[PDB]
Amino acid sequence: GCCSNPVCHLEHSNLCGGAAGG
């Protein structure tokens with residue numbers, strides 16, 4: 001879900017680059 005937010009995607013690259021974003 002994080003990937004939905006542009007900031008979240010970058011800020012939480014760990015999630016949006018392994019944990020399928022969520």
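Residue numbering: from 1, along the chain as shown.
Determination method: solution NMR.
Every residue, even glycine, has its Cβ placed from backbone N, Cα and C.
According to Swiss-Prot:
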- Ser4 to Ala (Swiss-Prot position 52): 4.9-fold decrease in ability to inhibit alpha-3-beta-2 nAChR (MUTAGEN)
- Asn5 to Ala (Swiss-Prot position 53): >2700-fold decrease in ability to inhibit alpha-3-beta-2 nAChR (MUTAGEN)
- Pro6 to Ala (Swiss-Prot position 54): 700-fold decrease in ability to inhibit alpha-3-beta-2 nAChR (MUTAGEN)
- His9 to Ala (Swiss-Prot position 57): 2-fold and ~20-fold decrease in ability to inhibit alpha-6/alpha-3-beta-2-beta-3 and alpha-3-beta-2, respectively. In MII[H9A;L15A]; exhibits preferential loss of activity at alpha-3-beta-2 versus alpha-6/alpha-3-beta-2-beta-3 nAChR, making this analog the most selective alpha-6 ligand known (MUTAGEN)
- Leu10 to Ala (Swiss-Prot position 58): 1.5-fold decrease in ability to inhibit alpha-3-beta-2 nAChR (MUTAGEN)
- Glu11 to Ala (Swiss-Prot position 59): 4.6-fold decrease in ability to inhibit alpha-3-beta-2 nAChR (MUTAGEN)
- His12 to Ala (Swiss-Prot position 60): About 2700-fold decrease in ability to inhibit alpha-3-beta-2 nAChR (MUTAGEN)
- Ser13 to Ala (Swiss-Prot position 61): 2.3-fold decrease in ability to inhibit alpha-3-beta-2 nAChR (MUTAGEN)
- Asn14 to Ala (Swiss-Prot position 62): No change in ability to inhibit alpha-3-beta-2 nAChR (MUTAGEN)
- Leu15 to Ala (Swiss-Prot position 63): 2.4-fold and 15-fold decrease in ability to inhibit alpha-6/alpha-3-beta-2-beta-3 and alpha-3-beta-2, respectively. In MII[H9A;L15A]; exhibits preferential loss of activity at alpha-3-beta-2 versus alpha-6/alpha-3-beta-2-beta-3 nAChR, making this analog the most selective alpha-6 ligand thus far reported (MUTAGEN)
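Annotated features, which come from Swiss-Prot, shown on the structure.
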{"residue": "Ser4", "record": "mutagenesis position", "Cβ within 10 Å": "10"}
{"residue": "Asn5", "record": "mutagenesis position", "Cβ within 10 Å": "13"}
{"residue": "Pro6", "record": "mutagenesis position", "Cβ within 10 Å": "8"}
{"residue": "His9", "record": "mutagenesis position", "Cβ within 10 Å": "15"}
{"residue": "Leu10", "record": "mutagenesis position", "Cβ within 10 Å": "10"}
{"residue": "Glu11", "record": "mutagenesis position", "Cβ within 10 Å": "12"}
{"residue": "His12", "record": "mutagenesis position", "Cβ within 10 Å": "16"}
{"residue": "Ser13", "record": "mutagenesis position", "Cβ within 10 Å": "12"}
{"residue": "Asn14", "record": "mutagenesis position", "Cβ within 10 Å": "9"}
{"residue": "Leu15", "record": "mutagenesis position", "Cβ within 10 Å": "16"}
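The distance from the Cα of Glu11 (mutagenesis position) to the Cα of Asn5 (mutagenesis position) comes to 10 Å. Reported as a whole number, the C-alpha separation between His12 (mutagenesis position) and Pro6 (mutagenesis position) equals 10 Å. In the three-state DSSP classification, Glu11 (mutagenesis position) falls within a helix. In this structure, the C-alpha atom of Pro6 (mutagenesis position) lies 10 angstrom from that of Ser13 (mutagenesis position).
A helical conformation is recorded for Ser4 (mutagenesis position) in the three-state DSSP classification.
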